[PDB]
Amino acid sequence: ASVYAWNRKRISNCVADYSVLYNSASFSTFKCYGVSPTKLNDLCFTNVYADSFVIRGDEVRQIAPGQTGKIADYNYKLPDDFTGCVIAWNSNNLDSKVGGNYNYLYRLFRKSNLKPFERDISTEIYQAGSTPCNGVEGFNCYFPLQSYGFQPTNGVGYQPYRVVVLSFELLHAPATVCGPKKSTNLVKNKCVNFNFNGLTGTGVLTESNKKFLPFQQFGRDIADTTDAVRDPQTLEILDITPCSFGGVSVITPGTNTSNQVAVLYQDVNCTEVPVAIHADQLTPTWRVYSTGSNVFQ
Amino acid sequence: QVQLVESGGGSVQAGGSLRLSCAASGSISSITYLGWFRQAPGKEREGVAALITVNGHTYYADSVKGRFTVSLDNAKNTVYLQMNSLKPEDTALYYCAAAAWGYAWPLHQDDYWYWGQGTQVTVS
Amino acid sequence: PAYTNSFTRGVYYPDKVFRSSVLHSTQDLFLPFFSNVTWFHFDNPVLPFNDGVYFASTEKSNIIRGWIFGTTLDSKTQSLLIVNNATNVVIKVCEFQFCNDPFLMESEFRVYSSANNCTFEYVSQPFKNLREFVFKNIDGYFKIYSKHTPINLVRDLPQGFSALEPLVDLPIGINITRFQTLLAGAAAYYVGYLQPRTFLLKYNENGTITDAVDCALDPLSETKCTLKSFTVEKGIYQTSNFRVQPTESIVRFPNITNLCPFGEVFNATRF
Amino acid sequence: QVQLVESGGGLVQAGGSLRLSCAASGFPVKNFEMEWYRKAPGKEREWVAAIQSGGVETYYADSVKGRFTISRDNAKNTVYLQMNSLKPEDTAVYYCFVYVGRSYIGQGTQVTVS
Ligand SMILES: *[C@@H]1O[C@H](CO)[C@@H](O)[C@H](O)[C@H]1NC(C)=O
Ligand SMILES: *[C@@H]1O[C@H](CO)[C@@H](O)[C@H](O)[C@H]1NC(C)=O
Ligand SMILES: *[C@@H]1O[C@H](CO)[C@@H](O)[C@H](O)[C@H]1NC(C)=O
Ligand SMILES: *[C@@H]1O[C@H](CO)[C@@H](O)[C@H](O)[C@H]1NC(C)=O
Ligand SMILES: *[C@@H]1O[C@H](CO)[C@@H](O)[C@H](O)[C@H]1NC(C)=O
Ligand SMILES: *[C@@H]1O[C@H](CO)[C@@H](O)[C@H](O)[C@H]1NC(C)=O
């Protein structure tokens, strides 16, 4: 696009991964204001409007909130406390023809300072004196629509930097385009914490025997305790059983009678009691009361 | 929240080697970009080396290209700057800067950096 | 004219939660039972929204096409537009200029001529047929609950109980007061309105709602609500309370009647 | 405040040489970049040569490599040009150019090669 017609395009109901922007190995002035770039893909924001121009690269340091200049005064202005990312990279190899790229025609003069996030489109010329222009260009006409000269013999400061603005505004609307969410594989039949699509909890994920209609997203039983969460990749229905807990009780015949005791781990399977308590962290005197010949359920 | 302590300076004959290091303490995971600065006597402080912590990509200036290299050690949380084939125009004050807003090439003084205390590298 | 009664119809799943063989009570924007709904036939007037619309329609052929949602239906307030067609449905909210008599041999289009200031656009994939909808506009959103069922009669609402499943949420966030339907033969459509009402919901073994009672229709179903059962045993069940509300709020105060001489400092010739 | 003037122009023949200047005021040349533009009759304005703000790297356009030499004088606040190897295609009005806050373009000088 052009700088007189950089449209405020609404690209909605999509995703946009930025790790391919991270390992592109061509970025120059990747600047994210407001939020860090390391927490940009996992969490998103609403109003995901975007802009595009190939701006000349010698005053990208002027592109800042609370900083004026030439581009900030006449081409593109940022508001204070910007939430969003401005991205600049080298554009020497592909937008460079012989004799200069005379297609990115740009405005040099405007009567007032630009408001932030305003697309300025015009045809009429700059007014600076008192004598009006009669259509024929004269001594104070001052034609603002000047030319970028982008030759291949320019240096990296004079060669242009391609700008895209992923601005994040705050309006009463949900987000449309966000970054991706990485996901690992699933484990089965284990007391494991999980991160599903919205809900997290502790329990044992087992195979199920019931069925779902295609609109239930999770499940629950009587006294508001959940029983099933949808896994949205494999399309096989899993359940939850809470992994086991309980009290312990110690059976003794008296300290005057003998020194031996019997320990009661209640309502558990009697195979995972070295996995239940930390038998590797406790004493070897405790480690002989987790397994042995006299294991009874 | 980011504190940088750098060392490894000294004096050496031209054609020798030196190795600078800059240790980072504080919010290590928020640091995204390490840049090495250099201010000659009678000159403005310019940029020499660049390093992205996430990607590992390196950028160098044209006067230090082919002679200077930069590396990162995530175990010690310390960036390294190894100097090979030194010339006596490199006598300057060296600075290490840590960035938490992303990566920006070339290096500029007016942007937000966590600045080091400055070290002296003298060659002749 | 031509009002119709709604026989225990218009109950939806209140959330995305599956519940199995349990009686659960919610407070949401429901239909009260046995309320009045409208029936029009040719005829497309302007009707208000009033905080939630239950919609039903009986058709043999596709006569109705879409609707015009808005506030003033003019070129000063933003207006929503959904038009369904033979192979596609178009969802967009813009600044519109609706005609005075909007209507839609195989093609006719004279409903609007206005294409300025568009904001949102969306395309999805859409007497014998009975189609029940829910229009609601809560917290900047627009939620649609639906059910499709066949029936063969040309008189009134058919009998039966059916639970309504949600489909589509919209990110519009404008204010809405009135809407108006669009047509091309004659066809029937029903409109009800939602009211905040407490229900008791009966879930089966597989989570489909098979029965419901309203807690303000009659005191037997109100005892069903406060007992959480669909069969009530013989006895006395204390449910709620009541209070007499005041009317006049009279004011009594003593005689003011002192008449201090400020008349000499308001009506004399020399102070 | 920022003002540029151009002088030193004249009429020369093909193969001649002339030294051109552009004086600057209100700003130092050690912190800002310079560009030089030309306006041929019947053609659009095109970039000629540029010096960086540090004074290290100098660049020229594609048709004028090997013949033009642009320089600066930091003490006299004036940007100079050593111009050689003339063709009749370089008949243009010459304007120097700088970005100091806003853009400031001088009145220009006339160079006619015939
Ligand atoms: C231990 O004490 C109990 C009651 O005090 C008694 O019955 C038992 O015989 C004692 N055991 C021995 C070995 O004396
Ligand atoms: C206890 O665990 C063992 C080990 O797999 C299993 O064979 C047994 O059926 C389990 N018993 C109960 C009651 O869960
Ligand atoms: C519905 O309207 C009709 C006519 O206006 C009236 O006879 C009837 O009682 C109304 N229904 C209820 C439940 O009030
Ligand atoms: C378009 O709508 C916005 C939202 O109110 C308004 O600010 C803008 O002035 C409108 N533009 C035109 C040309 O009507
Ligand atoms: C809609 O109208 C109401 C009342 O007139 C007002 O409070 C609200 O802000 C309006 N919303 C919009 C988006 O104009
Ligand atoms: C003063 O006298 C006039 C006329 O007699 C009367 O209208 C007015 O109420 C008097 N002022 C007061 C404070 O009573």
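Residues displayed in chain C correspond, in order, to Swiss-Prot positions 26-66, 79-141, 153-174, 186-243, 261-347.
Yeah, the Cβs are placed from backbone N, Cα and C, and that goes for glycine too.
Record features, source Swiss-Prot:
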type: MUTAGEN; residues: C:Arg190 to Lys; note: Partial loss of biliverdin affinity
type: MUTAGEN; residues: C:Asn331 to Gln; note: Reduced viral infectivity
type: VARIANT; residues: C:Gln52 to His; note: In strain: Omicron/EG.5.1
type: VARIANT; residues: C:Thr95 to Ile; note: In strain: Iota/B.1.526, Mu/B.1.621, B.1.1.318, Omicron/BA.1
type: VARIANT; residues: C:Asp138 to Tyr; note: In strain: Gamma/P.1
type: VARIANT; residues: C:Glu154 to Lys; note: In strain: Kappa/B.1.617.1
type: VARIANT; residues: C:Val213 to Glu; note: In strain: Omicron/XBB.1.5, Omicron/EG.5.1
type: VARIANT; residues: C:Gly339 to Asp; note: In strain: Omicron/BA.1, Omicron/BA.2, Omicron/BA.2.12.1, Omicron/BA.4, Omicron/BA.5, Omicron/BQ.1.1
type: VARIANT; residues: C:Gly339 to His; note: In strain: Omicron/BA.2.75, Omicron/XBB.1.5, Omicron/EG.5.1
type: VARIANT; residues: C:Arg346 to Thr; note: In strain: Omicron/BQ.1.1, Omicron/XBB.1.5, Omicron/EG.5.1
- Of C:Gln52, C:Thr95, C:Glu154, C:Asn331, C:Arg346, which of the recorded positions has the most Cβ neighbours inside 10 Å? C:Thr95
- Item | When distances run from the Cα of C:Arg190 (mutagenesis position) to each of the variant positions C:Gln52, C:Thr95, C:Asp138, C:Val213, the nearest one | C:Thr95
- Query: To the nearest whole angstrom, what is the C-alpha distance linking C:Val213 (variant position) and C:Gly339 (variant position)?
  - Reply: 83
- Query: Any idea what the Cα distance is from C:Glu154 (variant position) over to C:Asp138 (variant position), rounded to a whole Å?
  - Reply: 19
- Query: Taking the Cβ of C:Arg190 (mutagenesis position) as centre, how many other Cβ atoms lie within 10 Å?
  - Reply: 15
- Note on the structure: Closest by Cα to C:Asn331 (mutagenesis position), out of the variant positions C:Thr95, C:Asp138, C:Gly339, is C:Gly339
- Note on the structure: The correct three-state DSSP answer for C:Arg190 (mutagenesis position) is strand
- Reduced to three states, what secondary structure does DSSP give C:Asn331 (mutagenesis position)? coil
- Where the distance is taken from Cα to Cα, which of the variant positions C:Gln52, C:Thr95, C:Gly339 turns out closest to C:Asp138 (variant position)? C:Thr95
- DSSP on C:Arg346 (variant position), three-state: which is it? coil
- Query: Which recorded positions out of C:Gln52, C:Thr95, C:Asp138, C:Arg190, C:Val213, C:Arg346 lie by ligand 6, going by a Cβ under 6 Å?
  - Reply: none
